[PDB]
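Structure, as structure tokens:
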Amino acid sequence: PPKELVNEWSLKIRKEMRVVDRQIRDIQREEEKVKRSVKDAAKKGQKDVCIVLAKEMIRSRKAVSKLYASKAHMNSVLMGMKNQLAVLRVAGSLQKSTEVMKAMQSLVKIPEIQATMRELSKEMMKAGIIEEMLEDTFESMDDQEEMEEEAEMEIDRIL
Amino acid sequence: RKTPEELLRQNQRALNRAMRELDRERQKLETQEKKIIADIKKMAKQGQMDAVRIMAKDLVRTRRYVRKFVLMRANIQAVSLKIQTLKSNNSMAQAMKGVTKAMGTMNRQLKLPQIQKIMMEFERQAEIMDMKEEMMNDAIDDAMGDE
């Protein structure tokens, strides 16, 4: 059973993502600690110390970026695991679908269907010859061109 | 043993449950995506140049995975539609067999020759009746004179 272990380790993935997130937020705490030192060094009349304070700040920013990249990598591998759980479930459902198709095709197959094909074709063929012959012989009895000509004449006096 | 009808009806809502899971593991990712959007929006205020690109990459990853989630969900739908039309095919087959049996046992009582005999007898009787009428009118109308 892969389902519970996938969930089991997903419970640890963001378990460590929260460790990473706290690691991050500590860095912005230190960045806020040092930004006001940059501010004060800017105001105290000599500006060239603020460059070294900025050296500190950009190092902290790089640390933040690296930690965020690590968290993103963790998220990506987690999503891959979830995707593959979905894929395995799809494969199992497809296997069951193949099984039910086997069960249904266990009933009828081509040869009985072909027997029905030819029996229906022959029966309808004889049927059509009987019906057409009957219609022709009943119409071999009374007029066609005349007996149609007054037909619309009968309709004309109705409307 | 289990009847084949039970297997198909079980597979129906089994595939439905698979769609259900796919729905859920989809739904979690839009929440994750909205969290990423909120984070990238709040973080872009202070700039910091680079980490925005990592978050955008993660956003694109989430979109690519919801793509596949929707794709497998659609695949399950096609499988369900096939297994559903399968029993319609079976029903067509059995009804066709029944109508063929009925029509065969029906036209087994009347064939080509005996109806042809009946029909020739009809034509002969119609000949006799029409000859009765035509000459009956003929001799007595021609017996009439001056008109």
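Quick note: numbers on chain A are straight from Swiss-Prot, i.e. 11-169, in order.
Note that Cβ sites are derived from N, Cα and C of the backbone, with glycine treated the same way.
A:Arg28 (mutagenesis position) falls within a helical segment according to DSSP. Spatially close to A:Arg28 (mutagenesis position) yet at least six residues away along the chain is no residue at all, judged by Cβ distances under 8 angstroms. Experimental mutagenesis at this site is recorded by Swiss-Prot as A:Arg28 to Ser, annotated: Impairs HIV-1 release; when associated with 24-S-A-25.
According to Swiss-Prot, the mutagenesis experiment A:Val48 to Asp carries the following note: Induces assembly with CHMP2A into helical tubes in vitro; when associated with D-64. Enhances inhibition of HIV-1 budding in vivo; when associated with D-168 and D-169. There are 18 other Cβ atoms within 10 Å of the Cβ belonging to A:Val48 (mutagenesis position). According to DSSP, A:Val48 (mutagenesis position) sits within a helical segment.
In Swiss-Prot, a mutagenesis experiment is listed as A:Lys54 to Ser, annotated with the note Abolishes dimerization; when associated with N-56; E-59 and 62-D-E-63. In this view, A:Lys54 (mutagenesis position) is surrounded by 10 other Cβ atoms within 10 Å of its Cβ, with every protein chain counted.
Its own atom aside, the Cβ of A:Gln56 (mutagenesis position) has 8 Cβ atoms within 10 angstroms in the protein chains shown. Looking at Swiss-Prot, you'll find the mutagenesis A:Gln56 to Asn noted as follows: Abolishes dimerization; when associated with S-54; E-59 and 62-D-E-63.
Looking at Swiss-Prot, you'll find the mutagenesis A:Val59 to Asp noted as follows: Abolishes interaction with CHMP2A and assembly into helical tubes in vitro; when associated with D-62; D-168 and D-169. In the structure as shown, the Cβ atom of A:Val59 (mutagenesis position) sits within 10 Å of 14 other Cβ atoms.
Record note (Swiss-Prot), mutagenesis A:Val59 to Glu: Abolishes dimerization; when associated with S-54; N-56 and 62-D-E-63. The unchanged residue is displayed.
Its Cβ placed at the centre, A:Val62 (mutagenesis position) has 11 other Cβ atoms within 10 Å. For the mutagenesis experiment A:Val62 to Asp, the note given by Swiss-Prot reads: Abolishes interaction with CHMP2A and assembly into helical tubes in vitro; when associated with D-59; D-168 and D-169.
Quoted from Swiss-Prot, the note on the mutagenesis of A:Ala64 to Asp is: Induces assembly with CHMP2A into helical tubes in vitro; when associated with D-48. For A:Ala64 (mutagenesis position), the same-chain residues that are 6 or more apart in sequence and have a Cβ closer than 8 Å to its Cβ are A:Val48.
A helical conformation is recorded for A:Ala64 (mutagenesis position) in the three-state DSSP classification.
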